[PDB]
Amino acid sequence: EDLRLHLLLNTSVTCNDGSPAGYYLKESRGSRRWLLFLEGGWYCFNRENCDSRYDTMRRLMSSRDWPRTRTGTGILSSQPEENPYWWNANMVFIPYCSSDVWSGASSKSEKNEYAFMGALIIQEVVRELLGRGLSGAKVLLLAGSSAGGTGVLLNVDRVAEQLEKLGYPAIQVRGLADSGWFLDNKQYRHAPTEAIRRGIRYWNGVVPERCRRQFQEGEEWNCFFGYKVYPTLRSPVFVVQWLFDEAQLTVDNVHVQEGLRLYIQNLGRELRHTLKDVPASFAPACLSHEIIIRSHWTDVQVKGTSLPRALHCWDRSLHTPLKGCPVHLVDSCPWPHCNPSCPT
Ligand SMILES: O=c1[nH]nc2ccc(Sc3ccc(Cl)cc3)nn12
C-alpha cells in the first residue's frame, strides 16, 4: 500500500461534491521520471444522471471516503518484475472524482449542484508536485486509462504549457493514452456524441486549443475522439487501444451471424486505420476492457513485442527507427483473439 494520499492544499479545487480533490504519491528520490496517472470511470452529464452516480459510485464524485493509501499496480508498480518499463519512477495516481472526462473547469455554486473541475485538478496536482520534487524532473508522463486515457489527450498539452509558463521549460511532458481512443461510428443496433455534447455544456468542458479552433463553437465534442484530437497535439503521445475495446462495443450495442461478423471486422479495420499515422501505438486484436494498471499488463504482445518493451523503445526514440525496438505495434489480424496473447 505504497502510494500515500495528499488532499489538495487548494481546497477550492474539488471533486463533484465540493470535497477536496487529491493525489496518491510514492516518491523515488533517485529518479527524474514522474508518472501521473489519470483514473477512469465513465462520466455523468446532467443533474439526474449525476445524482444516480452519487448514490452508488460516490468515490468517483467525492474524496470523503478515500483510503489513506493505494497499492501501485501495473505501470504504477515499483517492482521491476511487474513493471519492466518505469519501476523506479516517481508514481502519482490521480483519482477521478470530477465525472467530466477530465475536461471541466466549473465550481459548485448557487446555480451548480456539482463542481466539474477535472482540468483544474490536473493543473493543481502538477503545481503542488513541483514543490515535492517535480521541479527536478526530466520527463513527466501523463498517463491514464478509459476516461483517463481520453483525459490524457485533452490535457497533455495544457500541462506542457503550464510548466513552460511557470518557468520549467526543461521538463519533457509526454502522454500515454490507454483505452481512450474511440470511434464515433454507427451502432450495430439502436449516444456518446449526444451525451458528451450535453456533458460539455453541463461541465463547462474545455478541449485543447488547436482542436477547439478547428471544430469551433458547439462542435468541441469532436475533440473527445482520439483520431480527431491527436493530430492537433504537440506533446509526444503513445496510444494503447484494443482493436475490439469492450466499451466501444457496449456503446455500439454489441454483446455470430454475417451482419455482426462484418460489423466487428469493419470496426477493427476502422480502428487500425485511425492508428496508421500514430507512430507510437500498441493496438492488439483483442476483445477486452483490461487496462495498463493491471498486474499482468506485461503479458500481451503484438508482433512479439510487449507494451513495456514498446514504451521503452518509445523512450529511446525520444532521446530513424531502432533496430529490434519497435514503437508502432498494431495487429492486422481481423477478429478478437486472433492474437494468441490476448488477455483471457
Ligand atoms: O470507465 C470506463 N470504462 N470504459 C470506458 C469508456 C469510455 C469512458 S469515458 C469517454 C466516453 C466517451 C468518449 Cl468519446 C471518451 C471518453 N469511460 N470508460
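Using Swiss-Prot numbers, chain A covers 87-276, 286-350, 356-419, 427-451, in order.
The backbone N, Cα and C atoms fix where each Cβ goes, and this holds for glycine too.
Here is what Swiss-Prot records for this protein:
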MUTAGEN   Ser232 to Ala  Abolishes enzyme activity. Unable to mediate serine depalmitoleoylation of WNT proteins
ACT_SITE  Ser232  active site, charge relay system
ACT_SITE  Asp340  active site, charge relay system
ACT_SITE  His389  active site, charge relay system
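Recorded residues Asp340 (active site, charge relay system) and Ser232 (mutagenesis position) have their alpha carbons 10 Å apart, per Cα-Cα distance.
Within 10 Å of the C-beta of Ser232 (mutagenesis position) there are 22 other C-beta atoms, taking all protein chains into account. With 5 residues not built between them, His350 and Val356 place their Cα atoms 10 angstrom from each other. Two residues, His276 and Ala286, bracket 9 residues absent from the model, and the distance between their Cα atoms is 9 angstrom. Counting only the Cα atoms, the space from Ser232 (mutagenesis position) to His389 (active site, charge relay system) is about 9 angstrom. Straight-line distance between the Cα atoms of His419 and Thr427 is 12 Å, even though 7 residues between them have no modelled coordinates. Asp340 (active site, charge relay system) falls within a strand segment according to DSSP.
Summary: among the active-site residues (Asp340, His389), the fewest other C-beta atoms within 10 A of the C-beta are counted at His389.
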